[PDB]
There are 4 protein chains.
Amino acid sequence: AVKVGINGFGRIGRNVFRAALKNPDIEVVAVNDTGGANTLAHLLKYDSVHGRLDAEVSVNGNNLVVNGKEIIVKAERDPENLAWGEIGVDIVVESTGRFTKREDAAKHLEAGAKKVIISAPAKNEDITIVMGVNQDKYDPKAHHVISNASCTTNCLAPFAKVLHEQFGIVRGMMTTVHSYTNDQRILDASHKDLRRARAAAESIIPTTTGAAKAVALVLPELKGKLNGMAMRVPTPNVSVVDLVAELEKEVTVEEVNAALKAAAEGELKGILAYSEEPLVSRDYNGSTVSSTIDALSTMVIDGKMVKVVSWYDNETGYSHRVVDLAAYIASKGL
Amino acid sequence: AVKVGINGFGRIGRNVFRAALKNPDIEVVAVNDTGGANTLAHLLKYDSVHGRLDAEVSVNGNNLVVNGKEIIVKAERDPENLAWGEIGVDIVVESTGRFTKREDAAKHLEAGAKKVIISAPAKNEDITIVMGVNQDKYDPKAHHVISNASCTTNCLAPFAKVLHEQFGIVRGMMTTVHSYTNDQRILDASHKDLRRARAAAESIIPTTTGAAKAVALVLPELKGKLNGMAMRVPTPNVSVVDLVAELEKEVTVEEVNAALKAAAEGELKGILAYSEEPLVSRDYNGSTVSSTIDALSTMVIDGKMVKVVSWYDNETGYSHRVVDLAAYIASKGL
Amino acid sequence: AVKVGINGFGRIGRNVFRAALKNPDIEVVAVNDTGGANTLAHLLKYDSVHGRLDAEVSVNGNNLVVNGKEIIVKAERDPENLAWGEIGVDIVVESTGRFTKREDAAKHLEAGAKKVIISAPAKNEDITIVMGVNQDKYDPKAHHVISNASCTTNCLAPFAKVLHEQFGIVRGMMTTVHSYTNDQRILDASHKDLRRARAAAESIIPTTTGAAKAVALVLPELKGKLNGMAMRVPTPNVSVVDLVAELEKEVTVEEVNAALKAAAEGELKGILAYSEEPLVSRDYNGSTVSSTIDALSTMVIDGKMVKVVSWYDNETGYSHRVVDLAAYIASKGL
Amino acid sequence: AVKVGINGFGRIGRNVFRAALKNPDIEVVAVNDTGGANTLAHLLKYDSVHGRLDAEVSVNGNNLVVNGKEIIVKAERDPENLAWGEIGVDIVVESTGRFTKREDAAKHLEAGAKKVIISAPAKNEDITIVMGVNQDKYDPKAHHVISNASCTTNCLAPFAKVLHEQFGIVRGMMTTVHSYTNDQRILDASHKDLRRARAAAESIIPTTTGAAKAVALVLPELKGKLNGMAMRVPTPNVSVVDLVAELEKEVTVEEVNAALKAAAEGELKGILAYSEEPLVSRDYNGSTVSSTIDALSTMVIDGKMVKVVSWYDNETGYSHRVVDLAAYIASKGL
Ligand SMILES: NC(=O)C1=CN([C@@H]2O[C@H](COP(=O)(O)OP(=O)(O)OC[C@H]3O[C@@H](n4cnc5c(N)ncnc54)[C@H](OP(=O)(O)O)[C@@H]3O)[C@@H](O)[C@H]2O)C=CC1
Ligand SMILES: NC(=O)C1=CN([C@@H]2O[C@H](COP(=O)(O)OP(=O)(O)OC[C@H]3O[C@@H](n4cnc5c(N)ncnc54)[C@H](OP(=O)(O)O)[C@@H]3O)[C@@H](O)[C@H]2O)C=CC1
Ligand SMILES: NC(=O)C1=CN([C@@H]2O[C@H](COP(=O)(O)OP(=O)(O)OC[C@H]3O[C@@H](n4cnc5c(N)ncnc54)[C@H](OP(=O)(O)O)[C@@H]3O)[C@@H](O)[C@H]2O)C=CC1
Ligand SMILES: NC(=O)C1=CN([C@@H]2O[C@H](COP(=O)(O)OP(=O)(O)OC[C@H]3O[C@@H](n4cnc5c(N)ncnc54)[C@H](OP(=O)(O)O)[C@@H]3O)[C@@H](O)[C@H]2O)C=CC1
C-alpha cells in the first residue's frame, strides 16, 4: 500500500528491502544509489552475511525486477533531484549515511515525499523514535523528518525502559561490543577517528558511541544518567550491549530477569526478547527483534548494582524496525 | 642463578621461556611436556603471534639446545616422576592447566622442587600473588605452592588498588573482551562450557570469569565488591578490561587519570603503564606490563560512577610476571 | 526405512544427521559420541556455520528427541560394545576419524551392524565409492566396509571423469584451498604435522593431501596421472579445487565449459553443478552438490593445458553423499 | 643521496618509507597524500601488520620529523600541482593506485621530477622492471616512466627465469593465494569487480590477475606460455604463488630444488630465497626478498610437470624492490 523509496542501497538499504519483502503493508517502488542496476542486483541477491535472497532478481534495462515487479533505479547524488513526487513515493528511507542533517534530509520532502525516515542519529529532526519505547509520541501532523536512532539505541532503550520503570536507574555506564561496519577500514588507512583507521578484522578497536546519551531522546527521564563506549571487534555482524547500572531499589538477579521476561512476553513482545540458552553471536545473525536479553549473564552486587547483557543483529533487527516504523507512520495517516 | 623447570610447554610455558632469556637471575634447565623435542623446538622457534625467537634453537638427542645450553626435555604425565631435585631444579612453573589444586601441584615438591608457581587461579594454594600488589605477603616458610592468578586479575588488581586507595570503591563490575585461548574450539565441538564449545574465530562468546572475585585474594578490602564476566572475541592475543565502579568521593576524569598516571610513574612503574594514545589491541602485542590504562577512555557520570579501560597482552604480560615472581621468591631465600 | 547409526557426532556426524532429515529412505536411530546428551543436543540445534536446526530438538533422559523421534545416545569408545544389532541398526556411519582401518571399522559388524561407511579415506577397505563415479561397483555380497573418500576427492573425481572421457588427461596437479577443520589448532600447539600445529585462523597453511592420488581408486585410468597439495585458510567452511591439467586433445574454454555444463545437467546432475556467476565461498555455504564448476575461471593455454576450478561445501556436500551412499547400498540389498 | 618523493602514503607508500630508512643511498624528502600530517604520523608509527616503527616520529607544524629529518607533507590531489622540482625531488614513487596510466604518471615529470616509479602494472610506461630479472634493460636517456610491476610478478618472475634457463618452460598456470588489500571491501559493497565487492575477511574470493602474462614484459621468451588467477583470502598480509609448469626436460624434485637453491645463493641472491622449513604465512611477514621457495612443496609428475610454491610478503618485499629500483636508477645517472 504505502509506496517507499530507499536512498542508499547499502548494508541497511538492502536489508530494509529484504525486510520489506515479507511485509504487505509497505511496498518498495524505487531505489537510488551511486552504483549501477546490475551491481545492485548482484549485491541484493548474494549476501555474505545473510545468504541468497529467496526472490527472483533481475535487471530490465536500468531497473531491477524482483518477483516480477519493476523497481526504478535512480543514480542521483543530490537528493534534491530525486523527483519522488512523479513516482508516487510516500515515505523515503534515508540510508546513505550522508544526509542525517535536517537540511539535507528535508530535501526529500521538497522533492515530493511526505515523510523521511533517517536510518541513523540525526540533527534537527522533528522526532527520534525507538519502536516499543515512544512511537506513541509521533504526531502525523507535526513530524515529517523522523530519525530511527542507532542500532545500539534500539537495543538499549527497550530494556533501559523496563529497568527504569521497575527499579529506577540512578546512573549507568554501557559498552557495546560491536561488529565492524563499512565505516571502518580493511587495512590501516586515513579515517577521521584514528581508532577506526586501523585494520578492522585484526584488532579490538575502542571507539566512541552516542547511543548511551541518545536514550534521553526517547526516555527523557534518563537524561544525564547514562554514558558509554563501543568496542569494535573482528566479526562481520551482530553486536551485544553490556549495561552496568546503579538501581534505586535493592534487587536480585531473579527479580531483574523476571521483569525483563515479563516485558518480552507482554508489552515489548516483538521488540524485546528473553533467552536462557548459552548462545553466541552467530546464533543471533538474522534475529528480527531489537534486543534479546542473555538471561544467563545477569548479575547483581550489593543488591543495587546490576549488569544486563542484550544481543542484537545490527543489520536485521534495525532494518525490521525501519519497516515497522514506516508501517506505523502510514497507519497514522500519511 | 636459580634453576627453574617448566611443566607444560604451551602458550604460557614457551612465553615464560622467552621471558626468562632476558633475565640473568633465573635459569631454565628442563621442561616437561607431552610433545617431543623436535616439535617443541619448532614451536619455540617460530611463533604465529610473537614471531621468531631471537636465539639459536636446535635438538641434541631428545634434549633442546638453546644458545649452546642443553635444556633437559622430559615427558612425564605424572609430576611425581619428574625428579626435579636430581637436576637441581628449585622452582617449577606449573603451566599445563591440569595441576591447579594444591594437592596435585604439590607433587612437584615431592619430585624434589622447593617451590611451585601455578600459572593460573588455583584451589587451596598457600597464597595467590599479583606482583606489584601483594608480593610483600609472601612468606618463605609457609608458602610453597603459589598461584600467580589469571592474566585478567593481573591487569585489574594494580589499578583497582589505586582507584581504591585514592577514592574508595563501593562496588564495581567488569567485562574483559578477551582474545581466544587454546581452551576453546576451532569449530563447534564438545566442551564443558557450552559457550566455549563454539567456533572461536567466528563469534563474540560471553563466558564467566572469577577474575573480579579473585582480586579480593590480593586486596581483601575489596572482598565482595567486584564481579564480572568475559567475552571471547576473534583475536589471537591481547585483551582489555572494562571496569565500571561506584566511588566514594566525587571525582572528575582528570583526577582519575592523574592518579593512574602517577602510580604508573611511581610505585607501580613496570606493572601499570599509562597511555593517552588512540591505539588498538594489535599495538599491545608484546607489551610486558600487566595493565596499560587507555586514558582517552576514562569516563565519569554523576561524579561517582567511573569507567576505566585497561589493555593487557594476556600472554606476554603474564609470562613476564611469572618470571618476576620466580626471581622475587629466589631473592627471599631458597 | 533403513536404520542408521552414527559413530562420532562431530561436524560430519551432525551434518550427516541434518542431511538425513530430508531423506525418506534412511532413518537415524542411534548416535555414539564421547559427549553427553545435553551437549549433543545443544550442538545439534545451534551451529556456528549452518544455523539453527529447523526442528524441535530436546533431551529425554539420556536420549535425544528430534521431532518426536527418540534417538538412542551411547558413549562407548570401543566400537565392539555398541550393540548396533540389539537396536536394529543396519548401516553405521563411522565418522570419529579414529577407525579408518578395516580391522577397526569391522568391529561395528561384530557389534551387529551389516554395513559400515567410513566417512574418510581408509586402509584395507572393501571398496572406496564416490557417488556419481563408481557407486555401480558396490556388491552387497562382497563389500561390507565401505569408504566414501574425502571431501576433496568427491569434488575432484566427478569433473576429472568428464574431462578425462572427453579430452584425455595426460597429467595434472591440483591444489585445494580448504577451510580449516577440527584437525587443526587455534593457537600454536603440538601436532604430527608442523604446518597444522599453527594458529589456524591466522595463516595460509600449506599441507599434504592424498585426494589427487585417491582418485585412482574410483578412476583407475587416472592412476599415476594426478597429484596435489592443500592450503588451509582462515575460513571455517567451503573449499575450492584448482586443477591444472595437460589434455591429449586440443580444447577451448567454450568446449571444456560446454562439456562440464552438459554433464551437470545430464549424468552427473545433483553431484556436479555448473555456475557462470562470479560468486565467492560464502555463497556456497550450504550447497549439497559435490562439485560446482566456477565457469568463469576456466582457462586454457596452448589449447592443451586447462585450468578448472570447483567449489564444495566440505561439510554439506559430503554429508549428503554419505546419506546418498547409505540409501544406495540399502536399495542394492543388505 | 638521491632525493625521493612519495605520492600516496598508503600501505605501499608507508612501507616504501620504512624500507627507505634502511637505505643510505636514498632520502625521502616529501610525501603527498589525502590525509593530514597528524594522521600520517600516527599511521606511520603504528602498523597493525608490521608493528611500531623503530624511529623517533613527530609532526613539526605541517611536516613530519623522523629522526631529526624533516619530511615535507603535501595535500595535492592533482600531481601537476606537486612542484617536485621546487623541493628537489629527483625520483617520485607513484603509489596512490590512481595514476598508473602514462598520461597521469608523467604529470610528475612535468611538475619537475626526473623519474617516476609506478608501484603497479602501468599503461604506456617507458619500461616495466623486475629487479634481478631485467633491470639491465633500463636506459637512462629513454626510460623516465618506469613500472616496478606487481607484487605477484615480482614473486613469479625470478623463479620462472631459473626454471626456464635450466629446463625450459613449455607452458604453465599459476594461482596466487593472496592476502586481502585496501582494494577490497570490509562488507558487501559496490566494486567494478563483483568478486572483490564481497566481505574480504569472510571468503575465499577468486579474482583475476595479469601477473602471469606480465612476466612476458620482463622475460619476453615466456610470452604466451603462462597465465593464471588469484584467490584473495582472509589474511592481512603475505601471499603465495602456486606454479604448475610443463617442462621440456625430464626432471626430479631434487633436480628442481637444486637449481632453485643455487640461484638463491648465486645471481638472484637477495631477490630469491630457498626454504626447507615447514613454515606458514605469518612466518614470512616482514620478509624482504621477493620470492622464497617452499622446498618441501616442490612436486613433479611424469618427470615433466612440476609444481613450485613460493612465498612473498606483498607489502615488504615489494617496497624493498621499489627502494632497490630507485637506488639502481640513480646509480645510472639522473
Ligand atoms: N550497518 C549497520 O549496522 C547500521 C548502520 N546504520 C546507519 O545506516 C546508514 C548506512 O550505513 P550502511 O548501510 O552500513 O553503509 P553502506 O556504505 O553500506 O551504505 C550506504 C550506501 O549509500 C550509498 N550512497 C552514498 N551517497 C549516496 C548518494 N549521495 N546518493 C545515493 N546513494 C549514496 C553508498 O554507496 P558508496 O559509499 O559506495 O558511495 C552505499 O551504497 C549510516 O548512516 C549508518 O550509520 C544504522 C543502523 C545500523
Ligand atoms: N593462554 C593465556 O593467555 C593464559 C593461560 N594461563 C593458564 O596457563 C595454563 C596453560 O595455558 P596455555 O599455555 O594457554 O595452554 P596450552 O594448551 O597452550 O599449554 C598447556 C601445555 O601443557 C601440556 N600438557 C598437558 N598435560 C600435561 C601433562 N600432564 N604433563 C606435561 N605436559 C602437559 C599440553 O600438551 P597437550 O595439549 O598435548 O595435552 C600443552 O602443551 C592454563 O592454566 C591457563 O589457564 C594463564 C594466563 C594466560
Ligand atoms: N570436516 C570435514 O570437512 C570432513 C571430515 N571428514 C572426516 O570425518 C571424520 C570426522 O571429521 P570431523 O567431523 O571434521 O571431526 P570432529 O572432531 O568434528 O568429529 C569427530 C567426533 O568423533 C568423536 N569421537 C572420537 N573418538 C570417539 C570415540 N572413540 N568414540 C566415540 N566418539 C568419538 C569426537 O568426540 P571427541 O572430540 O570428544 O573425542 C568428535 O565429536 C574425520 O575422519 C575427517 O577426516 C570427511 C569429510 C569432510
Ligand atoms: N598492498 C599491496 O600488497 C600492494 C599494492 N601495490 C599497488 O600500489 C598502489 C597503492 O596500493 P596500496 O598502498 O595497497 O593502497 P592504499 O589505498 O593503502 O594506498 C593509496 C594511498 O594513496 C592516497 N591517495 C589516493 N588518491 C590520492 C590522490 N589523488 N592524491 C594523493 N594521494 C592519494 C590514498 O588516500 P585515500 O585512502 O583517502 O584514498 C592512500 O593513502 C596500488 O596501485 C596497488 O595496486 C603494489 C604491490 C603491492
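Residues 2-335, in that order, are what chain C shows, numbered as in Swiss-Prot.
Using N, Cα and C of the backbone, Cβ positions are placed for all residues, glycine too.
Residues annotated as active site, nucleophile in Swiss-Prot: C:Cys152. The Cβ of C:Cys152 (mutagenesis position) has 28 other Cβ atoms within 10 Å, all protein chains considered. The secondary structure of C:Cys152 (mutagenesis position), as reduced to three states from DSSP, is helical.
Less than 8 angstroms from the CB of C:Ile13 (NAD(+) binding site) sit C:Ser96, C:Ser120, C:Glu316, C:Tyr319, C:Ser320, C:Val323, each of them six or more residues away in the same chain. Here Swiss-Prot flags C:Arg12, C:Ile13, C:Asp34, C:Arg78, C:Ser120, C:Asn183, C:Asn315 as NAD(+) binding site, drawing on experimental evidence.
Among the features that Swiss-Prot reports, D-glyceraldehyde 3-phosphate binding site is placed at C:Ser151, C:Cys152, C:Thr153, C:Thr182, C:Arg197, C:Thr210, C:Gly211, C:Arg233, with the record citing experimental evidence. Under 8 Å, Cβ to Cβ, and six or more positions away along its own chain, C:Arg233 (D-glyceraldehyde 3-phosphate binding site) finds C:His179, C:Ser180, C:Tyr181, C:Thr182, C:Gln185, C:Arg196, C:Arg197, C:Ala201, C:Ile205, C:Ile206, C:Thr208.
According to Swiss-Prot, the mutagenesis experiment C:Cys152 to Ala carries the annotation: Loss of dehydrogenase activity.
For the published mutagenesis C:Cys152 to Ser, Swiss-Prot gives the following note: Possesses a low residual dehydrogenase activity.
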Neighbour-count leader, CB within 10 A, binding-site residues: C:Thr153, C:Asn315: C:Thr153
Protein Cβ atoms within 10 Å of C:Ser120 (NAD(+) binding site), excluding its own: 29
Entries of C:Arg197, C:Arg233, C:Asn315 (binding-site residues) sitting next to ligand 3, with Cβ under 6 Å as the cut-off: C:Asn315
The one of C:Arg12, C:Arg78, C:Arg197 whose CB sees the fewest other CB atoms within 10 Å, among these binding-site residues: C:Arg78
Residues from C:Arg78, C:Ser151, C:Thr210, C:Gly211 facing chain B - binding-site residues, CB under 8 A: none
Candidates C:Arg12, C:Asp34, C:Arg78, C:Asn183, C:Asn315 (binding-site residues) - the one closest to C:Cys152 (mutagenesis position) by CA: C:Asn315
Cβ-Cβ neighbours of C:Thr182 (D-glyceraldehyde 3-phosphate binding site) (radius 10 Å): 21
Long-range Cβ environment of C:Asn183 (NAD(+) binding site), under 8 Å and at least 6 residues apart: C:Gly11, C:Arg12
C:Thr153 (D-glyceraldehyde 3-phosphate binding site) as reference: those binding-site residues from C:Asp34, C:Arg78, C:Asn315 with C-alpha within 10 Å of it: C:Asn315
Nearest of the binding-site residues (C:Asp34, C:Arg78, C:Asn315) to C:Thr210 (D-glyceraldehyde 3-phosphate binding site) - Cα to Cα: C:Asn315
Spatial separation of C:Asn315 (NAD(+) binding site) from C:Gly211 (D-glyceraldehyde 3-phosphate binding site) - C-alpha basis, Å: 16
Those binding-site residues of C:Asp34, C:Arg78, C:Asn315 having Cα within 10 angstroms of C:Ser151 (D-glyceraldehyde 3-phosphate binding site): C:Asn315
